[PDB]
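Following: one structure in structure tokens, then a few remarks.
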Amino acid sequence: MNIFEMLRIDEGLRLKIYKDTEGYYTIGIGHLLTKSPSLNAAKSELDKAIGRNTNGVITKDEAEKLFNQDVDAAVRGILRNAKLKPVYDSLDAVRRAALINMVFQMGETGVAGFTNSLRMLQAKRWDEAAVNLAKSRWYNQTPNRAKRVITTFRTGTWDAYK
Ligand SMILES: [Cl-]
Ligand SMILES: [Cl-]
């Protein structure tokens, strides 16, 4: 198991524009297109991202390409974030994947706000962090995915994905 496989499981794969759990237009493997309520706006962001007139549909290769870019960007965003970096640097490989997952889903700023959880993770107080992570809108809105990521931080194994 790895970050790619992990996110592919959490996000799924869709080749036509769709609405995410928050109602935002998305495509591929969780690639958010726009928050605007307009489908045309989403189509235009899609064409711009792909480099062609897609008409709201992309191929598998194209989805994978967006996915590679998104993963790379999340990593680099963590590495650039003063609040995230030190956490990421302190963790083992499996738990780093859990942090990347959360940034991919919620954005760097979003994650940077779990101040308290971040502090516990850095301190390696696993059970405590798991408990604090659960007291969040994130956990209440997407509980199954959240539970998977949380178990990963708690245990440091990929069991929730097996
Ligand atoms: Cl893009
Ligand atoms: Cl869920």
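Method reported for this entry: X-ray crystallography, 1.8 Å.
Cβ coordinates come from backbone N, Cα and C, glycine included.
According to Swiss-Prot, the mutagenesis experiment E11 to Q carries this note: Complete loss of activity. According to DSSP, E11 (mutagenesis position) is assigned to a helical segment. Cβ neighbour count for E11 (mutagenesis position) (all protein chains, 10 Å cutoff from its Cβ): 20.
According to Swiss-Prot, the mutagenesis experiment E11 to N carries the following note: Loss of 84% of enzymatic activity.
Residues or ranges marked as active site, proton donor/acceptor in Swiss-Prot: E11 (among others).
Here Swiss-Prot describes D20 to A, N, S or T as a published mutagenesis experiment; the accompanying note says: Complete loss of enzymatic activity. Its Cβ taken as reference, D20 (mutagenesis position) is surrounded by 17 other Cβ atoms within 10 Å in the chains shown.
Following the DSSP three-state reduction, the secondary structure of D20 (mutagenesis position) is coil. Sequence annotations record features per position, and here Swiss-Prot assigns active site, proton donor/acceptor to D20 (among others) based on experimental evidence.
Sequence-distant neighbours of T26 (mutagenesis position) (same chain, 6+ residues apart, CB-CB distance under 8 A): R14, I17, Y18, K19, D20, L32, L33. Here Swiss-Prot notes a mutagenesis experiment, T26 to E, with the remark: Complete loss of activity at neutral pH; covalently bound substrate.
For the published mutagenesis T26 to H, Swiss-Prot gives the following note: Facilitates transglycosylation more effectively than hydrolysis; covalently bound substrate. Look at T26 (mutagenesis position): DSSP puts it in a strand.
According to Swiss-Prot, the mutagenesis experiment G30 to A carries this note: Almost complete loss of enzymatic activity.
The substrate binding site feature in Swiss-Prot is assigned to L32, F104, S117, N132. Taken residue by residue with DSSP, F104 (substrate binding site) is part of a helix. For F104 (substrate binding site), the count of additional Cβ atoms within 10 Å of its Cβ stands at 26 [all protein chains shown].
For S117 to F, Swiss-Prot lists a mutagenesis experiment annotated as follows: 10-fold decrease in enzymatic activity. When secondary structure is read from DSSP and collapsed to three states, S117 (mutagenesis position) falls in the helix class. Non-local contacts of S117 (mutagenesis position) by the CB criterion (under 8 A, 6+ apart in sequence, same chain) comprise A129, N132, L133.
Among the mutagenesis entries in Swiss-Prot is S117 to V, noted as: 50-fold decrease in enzymatic activity.
Here the residue is the original one, but Swiss-Prot notes a mutagenesis experiment at this spot, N132 to I: 5-fold decrease in enzymatic activity. In three-state terms derived from DSSP, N132 (mutagenesis position) belongs to a helical segment.
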DSSP three-state call for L32 (substrate binding site): helix, strand or coil? strand
Among all protein chains shown, how many Cβ atoms are found within 10 Å of the Cβ of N132 (mutagenesis position), not counting that one? 19
In chain order, residues whose C-beta lies under 8 angstroms from the C-beta of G30 (mutagenesis position), counting only those at least six residues away in the same chain, are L7, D10, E11, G12, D20, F67, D70, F104, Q105
